[PDB]
Amino acid sequence: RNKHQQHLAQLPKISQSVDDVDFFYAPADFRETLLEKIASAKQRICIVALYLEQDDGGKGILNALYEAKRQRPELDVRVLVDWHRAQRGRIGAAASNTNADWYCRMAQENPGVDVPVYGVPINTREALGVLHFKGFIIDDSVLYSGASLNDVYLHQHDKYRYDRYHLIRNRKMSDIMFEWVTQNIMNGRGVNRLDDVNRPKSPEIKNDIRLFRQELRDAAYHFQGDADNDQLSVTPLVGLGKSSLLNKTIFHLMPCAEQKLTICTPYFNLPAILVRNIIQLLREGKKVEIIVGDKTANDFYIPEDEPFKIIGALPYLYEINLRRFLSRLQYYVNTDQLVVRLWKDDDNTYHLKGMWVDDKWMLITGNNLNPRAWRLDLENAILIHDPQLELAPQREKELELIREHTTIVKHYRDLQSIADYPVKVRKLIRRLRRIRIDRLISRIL
Amino acid sequence: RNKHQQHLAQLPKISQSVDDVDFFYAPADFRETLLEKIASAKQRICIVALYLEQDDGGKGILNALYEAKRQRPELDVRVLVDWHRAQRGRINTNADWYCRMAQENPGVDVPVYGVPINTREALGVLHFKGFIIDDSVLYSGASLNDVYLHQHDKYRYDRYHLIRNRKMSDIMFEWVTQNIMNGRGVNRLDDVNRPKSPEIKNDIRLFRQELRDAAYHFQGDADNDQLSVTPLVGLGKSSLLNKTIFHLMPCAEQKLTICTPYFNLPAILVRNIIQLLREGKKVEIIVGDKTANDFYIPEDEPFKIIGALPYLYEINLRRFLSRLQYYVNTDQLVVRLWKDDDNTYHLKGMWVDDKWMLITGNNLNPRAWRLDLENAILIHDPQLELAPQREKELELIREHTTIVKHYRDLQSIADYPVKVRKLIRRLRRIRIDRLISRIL
Amino acid sequence: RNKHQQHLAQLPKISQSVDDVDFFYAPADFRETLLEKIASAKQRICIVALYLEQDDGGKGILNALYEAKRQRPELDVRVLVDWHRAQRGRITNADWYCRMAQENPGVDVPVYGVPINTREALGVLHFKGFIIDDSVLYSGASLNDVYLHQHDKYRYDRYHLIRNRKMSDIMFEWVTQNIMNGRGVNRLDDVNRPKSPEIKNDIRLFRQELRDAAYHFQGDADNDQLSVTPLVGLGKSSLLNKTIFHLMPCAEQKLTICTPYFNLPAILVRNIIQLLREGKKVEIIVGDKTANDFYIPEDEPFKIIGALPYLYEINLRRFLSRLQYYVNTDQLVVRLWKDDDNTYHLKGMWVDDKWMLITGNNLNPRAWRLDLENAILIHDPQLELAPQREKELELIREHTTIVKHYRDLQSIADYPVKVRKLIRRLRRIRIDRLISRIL
Amino acid sequence: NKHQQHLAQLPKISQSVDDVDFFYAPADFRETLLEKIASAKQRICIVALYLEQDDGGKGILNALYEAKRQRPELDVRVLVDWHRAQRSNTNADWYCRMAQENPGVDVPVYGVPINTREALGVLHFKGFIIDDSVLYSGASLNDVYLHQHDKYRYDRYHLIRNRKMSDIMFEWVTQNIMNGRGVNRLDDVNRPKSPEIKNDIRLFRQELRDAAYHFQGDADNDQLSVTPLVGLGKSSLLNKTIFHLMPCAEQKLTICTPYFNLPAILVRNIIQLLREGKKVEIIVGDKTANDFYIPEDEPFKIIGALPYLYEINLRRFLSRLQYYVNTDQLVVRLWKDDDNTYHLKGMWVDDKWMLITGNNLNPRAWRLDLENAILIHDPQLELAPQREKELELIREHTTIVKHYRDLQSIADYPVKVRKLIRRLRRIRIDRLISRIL
């Protein structure tokens, strides 16, 4: 076998029953499933998310957690979110009380009921590392989504943020992930409770975070494979930095496409190494599908009527990336090998991640497949190997619905050029490219 | 509550008996108390100081340490001083002397460790303070030499508090053990073969980073209605100490009092002072006269470059007062100059109304805020149980003070001796005055 | 008018008679014309070239110079070449210039070396012009076997004779004052000529003097008549570079470019893309990799330098790749020149039927910052040179293939193994980008 | 003084005089290696810079396969430099063939990358660990190092039987190298290419920067001892020990190095010794005994300038210290034996200390490469017969240089060499070269 298939063949793999894999296709279903599993949990609930917001959606979840712990005080309930994100407003907000302040109030308003909220700092400053580990571990199941917990991710109140949602019942995998979180994160240096009113400030734990990050640089799942390559399997993956096992698996996965590779990413900003792989596939005569958001389906996009702000330039920069890429590969568009899809559904937002390799592999991940995710953030995934096509109904239904709100881009010219952009945007971008800062921006966001 | 009181309300606090807090008001009493506690120590003696001098005063202390260890060989005796300071004269070293002492007293184990807080003295010194003896901490800003201990008729005024408290002393003893004594780049000064600074340069860099977020970790056992003590330690701008000093000042409902030897407040503390004055509160600032500074050189003697520092601190005070003369006039801002013949002034601390007392080694200058390893104890006395002692201490501090009623009462550069005047004009020409105020 | 046309409208321009502009279409004709003009020169001969080679071709020229000076000792004969290039083999001439001077006593034919920078790689003499009395015979060609089509193999350049008293004076006088009498210029026919390190500081000061040396003359011609405008430059903000930049957008119909080494600076590429967007036409005539003088046949032993033609091809293929849409609409036309193992050295710019830039400028980052470059800008608003312009382009194109698709150009995968390995090594560490800024 | 203190307080493993065997010739070393491979019962760990696809190297690899066939429970490992092994048909390609032609027999060959590119770090760790012994030489495994086929490369050869030391070294290799990030099998046809593991190597190198032997000293300074040492970078324990070792010479310091290119700090030490009135002996190869030397008849190549550059270094050094040559304090020896090559490393401090090492004592070894050594302390002179016999034979093919002028100057060098060197010194690249080779 070639070195890429060898890498995948020799991945440790946990066996998996087809009956124990449930897909969900809409953020509202995901909300309800999460609540249902919280109610019916008997042993443990481990909620890892980027953030858990002080809004109707997030309240719903935290209240359901307190309620489940009240009814079963022996239940092991933990919430882990990003340290930095939990201690600030959203970008350029009027700004108010933070999530961490709210986690404190909740703990005081519910004495006796023990629902600890830990802040994980992946780096000393947010811009240099965030907690992109994903997983709701409930007893022997993992409900895995890219979604954080807020109004739009949960489709409270009429506007939504599109993600993917998979429930996987598997004792061994959930144990491995629960145990990995316990040892490496929860009991890690520089993790600190956010429900403590006296929680340290970032500068005070700066050195703890540095040592923590180094500990994480080679923390990996350790378990023995129980499944061969002829049966349905799942392989949990985790990584921080360029040489993580996750990153290596993503790298090797792409060339194993004998027919077609499909990619979702919210922000089109692939590292060069993944681009080179894409081009190799196209040269080998294979197919590559790339599903990204329209600029207007980006959560930083500011309507052209409203007052423009600096941050509302990001969707434009991602479009410029897409247009540059397509430009170079228009030949392959024409041969129906390269297919680029733009998702758009009124003013809802796009947050799909993942990778399909033929009909046999499905990577579900929190990984945005950008330079940030490749070096800076703590990322994880589950790799589903389905050599017998047992998930084919669900795989196909999921792709059906993902594509439903998509336009195919048949020509790079169908994408607006900088000339077509609003005036403030146009001036900003020209200023940035003059001094070459566009390249820096694409490596930090 | 406002965010400042909230910070203080939520500080972990160790309970404290009023009977177990003893003030001393004079450097001589402090000397004798130190010797007494060294004699009667049963378990441990941990002496942390900036330096321990090869003079009558310092000898007294080191001899008392050797003597106590001879009489009780199971006693855990340690001395920690600044690495760089111990290996130079003022502007045959102490470290050389520590070596002789160890050779002249074989069998008796009194280790003297040098702590380097940075690779060069100018970029970090050991301003951690504390004599930990069994279950007590005798806390002063004083190093151990002739003047600090008032050997031989001339003295250096500091503050002196003995606090008997098992938990606090344990926390401080244990913190020193783990972070300093067993830290990288700490090296024995009683070893004749001790490395030279360049050889341990990388060790010191790693050490300093370890220190950047080393803090006391302990659970509070006391509420805000009872007498409490809270040990604090820090290195650099965002330490818990620095934050507590920052939040402490605005909690003054009536009056804030500050001692500092060298008037050279960082901007952030100045802004706080001005806010208090604007809110209609009172602010008392007790500093030394230029002549009570230890770098001051009488005008008869040969002038040296270093003897310009007291003048620079006066210029700072005069500039500050100048801007706030309105508040002087309303009897809100009170500036006191301490002066007692040619004795020297080394008072540090912060009083918030009648309720809080910060005792510290912190000179409240930019150096202490970024570069040096600093610590303190925060006494919360919500019931006024220390009121007799607090008032007696302030009584005696003020006794040798003049109140400055007008910034003009302070000499201007024009009034200074000629060599000084020329030096200062040269410095301000090239703007080095601003740099000096950030490194001393 | 837009700022680009304004720049051109306000250029000083010297008037020019259509009868006094003669094109030549082949390197052999150029050789013979040069010899003819050397024989018949009456007042001055100023030969500026990158180099004058110690070969049959170069000998021919130097001998013709000595001979003309013998027959007219009052004739002012000067030869200026690059200081560094004259004192090395290909990857010396100065030694040969010394012998010549000794073997011809009494006859004064001075050969000066111009150092444009302290090291060759940081500046060469790309000034061009044979100034003979009141004429300039202007070519990109140096003087050697192939440039002059001695002995059966040739190097294709362009050749224009322009009789014009004022222009030739301006150029002759500019050379006199700024180069010949410049610091750090040194005779190469002197056996005792200094070594580069000894004049290092002279060269630094010289280069700074050159950084703002420009032609100064009053325009005598409007924009409704045939004109010529001499241009000269060193570094990013030279008047030449500005004129090249402004020239391209004035194409109302079509821009044509010749360059030997396809390696356009980004700013000129952006212009090209703007033209294509405005719906105009752009023609680009470059050499096939095999028509490059560094190309080594695949049978022979490969050498490191024989990777350059490949690097230029990679540049062309990357460019075409991004603009394939415009190829398809017949707007963008890329031509590869190739004629057995002869080599390609065409430079210039055509703006519609109205402007013709003839230059030594390779239109690359090197020429834009490092080298001393010059040109003549011919403005022909009345189409008086149309017969010759069209005949010249006819013959240039004759040995060309049109590239209809970027895929028609070989990719790195198709290259020989040693080449392939070298290029992959270079791109790994990103040195390909540096190379493109120094060659 | 602080130097003796450093040495006094080194942890030291005790050692029996009976369990130290010297060998004096590359052929004996070959045969000893083969003998110990045959008779190994528990483990064979072969660490070398490279193992060549030639008669000499084949001999060794075949002996390894053969021993593993006859005792499948035997723990056989080969570790070589990652980059060196992969430069048409490479050693790594050959290691692959060998593994395919010998199925069932498990002889893993791992490539250690000490840096992302060869020029910035190589595996200069040395040691053949066989059961409870270490056969320690600077030699890699090829024709000349093993004196197959009539031409040889002179190195040093010591067998030290010592359970504890061999365990420490075997265990250190296991944990830090074999199980280290970015170590990769060279007998795998699908082995990654350097760029793919670039980040692994960076993290690996940082792990190595403070990997050191950890063990408790069992021996005082009045008895025969050995102290294994290992290091990467300026502040390694090895480098510190080499630095402190030199000033402890009460009488004389002896140094072997193949390429005379001492760091300034070691030069300063040398000068101090000479000033204190002590003796310093330096044994290097003649330019012609360097393996990059190209005879003047053959076609010159750029790399064949290195022996000349090392000579220029030696001549510059001697020039400055000619006074001490004259007082018979400083003694410089040039080794030369027809067209055989010189690869001696080590340090003798009086009659009491012997450093055996792979360390070329140059700036490269001081910062870039993974180096190790064994430090033998012999305060009772128990190894005196062997020490003296070894030095006897080392010196046998040596000329003493009595005057710096006896060394050729740049003017005397062949023309292509002369032009190259003048070009290099013009732009000051000579100084850079001396820090990377």
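Per Swiss-Prot, chain D residues shown: 8-94, 102-451, in order.
Structure determined by X-ray crystallography, 2.8 Å.
The backbone N, Cα and C atoms fix where each Cβ goes, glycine too.
Here D:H138 (mutagenesis position) comes close to D:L56, D:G372, D:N373, D:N374, D:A379, D:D383, D:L384, D:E385, D:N386: these same-chain residues lie at least six apart in sequence, with C-beta atoms under 8 angstroms from its C-beta. Under DSSP, D:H138 (mutagenesis position) is assigned to a strand (E or B) in the three-state scheme. Marked as active site by Swiss-Prot on the basis of experimental evidence: D:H138 (among others).
In the three-state DSSP scheme, D:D169 (active site) falls into the coil class. Residues or ranges marked as active site by Swiss-Prot on the basis of experimental evidence: D:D169 (among others).
Taking Cβ-Cβ distances under 8 Å and a sequence separation of 6 or more, the neighbours of D:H357 (mutagenesis position) in its chain are D:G152, D:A153, D:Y159, D:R167, D:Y168, D:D169, D:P272, D:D305. The active site feature in Swiss-Prot is assigned to D:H357 (among others); the stated evidence is experimental evidence.
Under the DSSP three-state reduction, D:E385 (active site) is assigned to strand. Here the Cβ of D:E385 (active site) has 28 other Cβ atoms within 10 Å, regardless of which shown protein chain they belong to. Here Swiss-Prot flags D:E385 (among others) as active site.
Looking at Swiss-Prot, you'll find the mutagenesis D:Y57 to A noted as follows: Does not affect enzyme activity when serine concentration is saturating but reduces significantly when limiting. Cβ neighbour count for D:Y57 (mutagenesis position): 19 (other Cβ atoms within 10 Å of its Cβ, all protein chains included). D:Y57 (mutagenesis position) falls within neither a helix nor a strand when secondary structure is assigned with DSSP, and so counts as coil.
Secondary structure from DSSP puts D:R91 (mutagenesis position) in a helix. One mutagenesis experiment catalogued in Swiss-Prot, D:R91 to A, is accompanied by this note: Reduces the enzyme activity.
Same-chain residues at least 6 positions away in sequence with a Cβ under 8 Å from that of D:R94 (mutagenesis position) are, in sequence order, D:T104, D:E132. Record note (Swiss-Prot), mutagenesis D:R94 to A: Reduces the enzyme activity. The unchanged residue is displayed.
Taking Cβ-Cβ distances under 8 Å and a sequence separation of 6 or more, the neighbours of D:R131 (mutagenesis position) in its chain are D:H90, D:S208. Per Swiss-Prot, mutagenesis D:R131 to E is noted as: Does not affect enzyme membrane association; when associated with 212-E--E-219.
Experimental mutagenesis is annotated in Swiss-Prot for D:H138 to A, with the remark: Reduces the enzyme activity.
Experimental mutagenesis at this site is recorded by Swiss-Prot as D:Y159 to A, annotated: Reduces the enzyme activity when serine concentration is saturating but becomes comparable to the wild type when limiting. Cβ neighbours within 10 Å of D:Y159 (mutagenesis position), excluding its own Cβ and spanning all shown chains: 26.
According to Swiss-Prot, the mutagenesis experiment D:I316 to D carries the annotation: Stabilizes the monomeric form of the enzyme; when associated with 441-D--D-450. DSSP gives D:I316 (mutagenesis position) a helix state. Under a cutoff of 8 A between CB atoms, and with a sequence separation of 6+ in the same chain, the neighbours of D:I316 (mutagenesis position) are D:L434.
According to Swiss-Prot, the mutagenesis experiment D:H357 to A carries the annotation: Abolishes the enzyme activity.
In the three-state DSSP assignment, the secondary structure recorded for D:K359 (mutagenesis position) is coil. Taking Cβ-Cβ distances under 8 Å and a sequence gap of 6 or more within the same chain, the neighbours of D:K359 (mutagenesis position) are D:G152, D:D169, D:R170, D:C270, D:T271, D:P272, D:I370, D:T371, D:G372, D:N373, D:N374, D:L375. For the mutagenesis result D:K359 to A, the note given in Swiss-Prot is Abolishes the enzyme activity.
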Cβ-Cβ neighbours of D:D169 (active site) (radius 10 Å): 23
Spatial neighbours, same chain, of D:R91 (mutagenesis position) - Cβ under 8 Å, 6+ residues apart: D:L56, D:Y57, D:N105, D:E132, D:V136, D:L137
Secondary structure at D:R131 (mutagenesis position), reduced by DSSP to three states: coil
